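As structure tokens, the structure follows; a few thoughts come after it.
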Amino acid sequence: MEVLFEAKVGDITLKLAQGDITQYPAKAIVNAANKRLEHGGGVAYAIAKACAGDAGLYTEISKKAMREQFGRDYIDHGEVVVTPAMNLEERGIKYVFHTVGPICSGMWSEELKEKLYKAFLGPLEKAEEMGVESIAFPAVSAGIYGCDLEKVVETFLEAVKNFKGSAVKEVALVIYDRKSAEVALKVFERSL
């Protein structure tokens, strides 16, 4: 785990890190989920397995939490399901905040960008509501959803810049692989 960038944005200390988000020292981590919180692949599978031992168990608790929180078995972009982080709690991660980005499949548009913007902003607003001081994100939609990584990072930064609050004090973007983290660093440097 390595921190590549740190800056102040409003009341927030914003970091870019390369490494495994399930090991990042934040009180909440964000999951790049699908709309049904079926954690069958990607960072969503990694988080689910880290939290529950078997990803399917975390899918099951996620679906119960989503029904309780939203009254149905899917979420729309910007809605955030909160689940106990279970096995990650001992590392100081109390919650997983599940969000859902759009599927770009190699395309980009203003409509795709706004969906992704909501998927980044929603977890900041949920952190504020809950008094969670520190939160870490993955590059939502830059996995199999095929949204261009630079555009994804730009959109994340727009959400962080627009957000205002008194409880959230630390935000991180955590990217697993070095080459992608270095692309993110390029975006951070030209934007902050």
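We read in the header that X-ray crystallography, 1.3 Å was used to get this structure.
From the backbone N, Cα and C atoms, a Cβ is placed for every residue, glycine too.
Taken from Swiss-Prot, the feature substrate binding site covers 19-21, 32-34, 39-44, 140-146, and the record attributes it to experimental evidence. All protein chains included, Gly146 (substrate binding site) registers 13 other Cβ atoms within 10 Å of its own Cβ. Reduced to three states, the DSSP call for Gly146 (substrate binding site) is coil.
Annotation source Swiss-Prot lists domain 'Macro' at 1-192.
Among the mutagenesis results in Swiss-Prot, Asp20 to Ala has the note: Strongly reduced affinity for ADP-ribose. The residue drawn here is the original one. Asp20 (mutagenesis position) is surrounded by 14 other CB atoms, counting those within 10 A of its CB over all protein chains shown.
One mutagenesis experiment catalogued in Swiss-Prot, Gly41 to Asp, is accompanied by this note: Abolishes hydrolase activity. In sequence order, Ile144 make up the list of same-chain residues 6 or more apart from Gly41 (mutagenesis position) whose Cβ falls under 8 Å from its Cβ.
In Swiss-Prot, a mutagenesis experiment is listed as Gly42 to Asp, annotated with the note Abolishes hydrolase activity. Counting every protein chain shown, 18 other Cβ atoms lie within 10 Å of the Cβ of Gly42 (mutagenesis position).
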